[PDB]
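Chemist: Here it is, the structure, as structure tokens.
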Amino acid sequence: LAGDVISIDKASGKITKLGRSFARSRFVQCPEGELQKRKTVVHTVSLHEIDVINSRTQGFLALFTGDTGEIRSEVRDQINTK
Amino acid sequence: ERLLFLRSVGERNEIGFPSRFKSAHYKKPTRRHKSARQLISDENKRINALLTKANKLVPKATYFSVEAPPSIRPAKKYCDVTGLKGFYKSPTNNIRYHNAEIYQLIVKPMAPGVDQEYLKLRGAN
Amino acid sequence: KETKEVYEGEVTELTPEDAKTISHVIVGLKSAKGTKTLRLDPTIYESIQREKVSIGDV
Amino acid sequence: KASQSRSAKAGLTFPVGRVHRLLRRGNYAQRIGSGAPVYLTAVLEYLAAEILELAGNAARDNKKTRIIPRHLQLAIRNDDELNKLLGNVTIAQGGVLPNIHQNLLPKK
Amino acid sequence: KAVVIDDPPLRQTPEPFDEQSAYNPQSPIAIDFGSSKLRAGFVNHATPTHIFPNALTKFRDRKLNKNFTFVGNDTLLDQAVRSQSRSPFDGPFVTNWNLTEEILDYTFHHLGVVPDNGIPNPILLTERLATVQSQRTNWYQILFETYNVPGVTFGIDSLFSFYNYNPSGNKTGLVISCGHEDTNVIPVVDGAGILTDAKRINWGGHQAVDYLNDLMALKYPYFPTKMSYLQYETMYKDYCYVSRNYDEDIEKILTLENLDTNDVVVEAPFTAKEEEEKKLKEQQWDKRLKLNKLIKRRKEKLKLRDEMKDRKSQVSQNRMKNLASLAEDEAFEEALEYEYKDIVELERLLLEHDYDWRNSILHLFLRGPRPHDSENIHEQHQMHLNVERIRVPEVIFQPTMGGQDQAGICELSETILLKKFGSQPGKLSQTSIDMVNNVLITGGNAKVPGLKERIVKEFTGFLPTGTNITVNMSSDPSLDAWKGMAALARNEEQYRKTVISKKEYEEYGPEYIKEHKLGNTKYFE
Amino acid sequence: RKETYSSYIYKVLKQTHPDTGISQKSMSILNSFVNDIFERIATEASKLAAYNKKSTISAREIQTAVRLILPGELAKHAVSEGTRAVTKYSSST
């Protein structure tokens, strides 16, 4: 609705409501500067996460549910080379 | 000498009313000025009269058939002030601009009558 | 011993032809060095339609 | 074939054809152009919207839900350009502003 | 190092006259009635004899003799005679006709021709692509009545150039003409121009120089001197080129590593004890980041004070609304900003001891990579050409930038070579391959650099892979039309195929068109 | 039959303030106000059109009249609103 503060990602189409602006007529501050910003983010991914992801028998939910279940050494060799 | 240098060429490069290079008979007719804007209109109405007479004859090579068709790809958008890539368009005066400080220095405090001249270059008024 | 063969470019023409069951699809590709047309079987056409490929996608 | 009026064609809520009627039999000129009632309709709509906006926050400043000409009078004379426009007009039941000159106070 | 532009210098020597002893009554004479320049010359010579702009004027004296018929090269003698020179063209067409008669009589007098009962030489002429019936009717009447010439032919200048660069007369190619007021794309099949698929774009050199005039007027509204047409013409001629790719070039055109190389500067031509104790206590005396955040908050407070100063702003409107609710119940800000700047300077000094122009994109666009002082007279008479070097010639590829809703030259070539003349997208016919192998660029507006490379790059862009692309180009592309009609007359003897006869004119009338391979065609089928 | 601008004025305050009542005296004040601006603008435009030897009143005549009567800030807001409305109306293609 009008009065909202939102962030739009053009490539993936993800729209997030940061909240409402300062308009008495939650509450956040209206952003400053250019609308189209370019930001650099830094990711730190453990080797176990890539081992779980690269093993096709289970998804990333085994990182949270915990049933990784005896990950083989071949995908460990592929991750160690890559 | 400077005020007679032009007169020397004037008395060298003249031709009288009994023109040597023209014919013996002249019979010069009267003509209107016939500006180029209305020439297109009278050619168009002559051609339209020809189709509406012949119908109640496909044209092959006319003035209105040789002119270029509009494009199929979408047109690129550029900044009206700098000529760079225009990312944003102001909602008040409909001027495409590049970044924030261009909007603050030029696009916002501009006088009326200037935006129509900026839009005249791409013909958007 | 194996071979890898790759086509990659802009889709400029996507015309399938039948004989409810399609027979083959002619796909036109374009890159910065030129264009190239290909014929494709309906099996690859099903994966093309599954990937939601229209005119103008790379 | 049926189409709506010129007002929502211009996106306006004021009557365009009524403005055209008042312009034509108001006896101002013998020929009236097409775009003139739309322009006048937009101008009067904007002026009415600005006046009702000022009456709106003037009435919110008194904690009420209705518009009294006290609020109209206040919203006129605390704004300088409406002061310049409406200098010679008197509003019905308006009163005056609270003002007192500096030396008339008990300065001590 | 600034370059002062000027008007072009005057020609000291007037143009000469051809000798009457060498005049041949039976030789044809070639006349190119261009929009910008007139190219006059006899068939027997290979270089043009008379080159001058198609303009003339009338002078006024004190002694009142009325002896002034200055045409063409004689206007290049003084500023005052040149500044009132008038051309017979209004747009692409010709409106007035008496001045054309005056120019033609001047040309005939300077050709060393002594006639009798009109001109006895056959006339070689040029006409535009798909001209109106009024222009052809008036040309027919004026030539066959005012001058009594035996034989005339009409043809397009681009087809004349294509006949020049392959005189066999039966080749197949693509002609791209960049004229003064239009741009033409004409395909030629077997030596005959297929005029039912030619295309015209309403853009040329005149619109390019006027575009540069409008851009330079809108970039510097406070320029003290008024720039003329010829100065903008010579900055268009000297400082314009076609980029290899526009999208990558406009992204880094204002970066510092590129702007130090391709920025052109053009200069216009012109003629107490408590205080001491406090100081002692001060001497006795993440936190720096907090002080910088406090300085930023002080800058925000200065911005809020400026918003409260402007009564049209919403902050001052809200303050006035609060004052009205209380009623219903700027130098100090500058001094505070100065005190905040002093506190920030003290914090910076404590950190050290105990808004650039380079980031302003408007300043880089306006006055380049150099700092600017507006108080000096010299750079107030100066212009910078950074984006306009590549923006001006790009309009023939994107006409939408020029206000015209037309397709580009590459899209017209693409639809001609890929959706016409029996060519499916994907498979090229023999005619399309023969056209691609003989693409020719002509016209006076081809003098800009980088046109051939850009056309070759885009042609490689849309054609199928492995197709042989060849693009030819003249050394001086403003002369191939006149040499084309000279090659039509001198080299071959089938030139009588195209010749209009006077008796044939009186049999058929003004409504006539010869369907030859090198001229116009019939309006209907 | 008598004419008033009451419904249009009503919807004008309903876009900006929905929970707001109106007095009939205030409605008469507003009606007299809009009619006064209307007759002022109309007599300025008719006088200007008579001054330029022209028998037609067009948009540029009331444009000059709005530049003349209104003070400058409200003048350029008024002509801006009028220009967007007129250009939106003229796009009947």
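Using the numbering of Swiss-Prot, the residues shown for chain F are 37-129, in order.
The backbone N, Cα and C atoms fix where each Cβ goes, and this holds for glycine too.
Got these off Swiss-Prot a minute ago, pasting:
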- F:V48 to F: Confers UV-radiation sensitivity; when associated with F-87 and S-88 (MUTAGEN)
- F:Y87 to F: Confers UV-radiation sensitivity; when associated with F-48 and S-88 (MUTAGEN)
- F:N88 to S: Confers UV-radiation sensitivity; when associated with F-48 and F-87 (MUTAGEN)
- F:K124 to R: Impairs ubiquitin conjugation, DNA double-strand brakes formation during meiosis and histone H3-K79 methylation (MUTAGEN)
Chemist: Taking only the mutagenesis positions F:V48, F:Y87, F:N88, which one has a CA atom nearest to the CA atom of F:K124 (mutagenesis position)?
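Modeler: Result for F:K124 (mutagenesis position): the nearest of the mutagenesis positions is F:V48.
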Chemist: Hey, of the mutagenesis positions listed (F:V48, F:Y87, F:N88, F:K124), which one tops the CB count within 10 A?
Modeler: F:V48
Chemist: Hey, how far is F:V48 (mutagenesis position) from F:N88 (mutagenesis position), Cα to Cα, in Å?
Modeler: 36
Chemist: For F:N88 (mutagenesis position), what is the secondary structure state per DSSP, taken as helix, strand or coil?
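Modeler: For F:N88 (mutagenesis position) - judged by DSSP and reduced to three states - the answer is coil.
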Chemist: If H, G and I count as helix, E and B as strand, and all else as coil, what does DSSP give for F:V48 (mutagenesis position)?
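Modeler: Its secondary structure by DSSP: helix.
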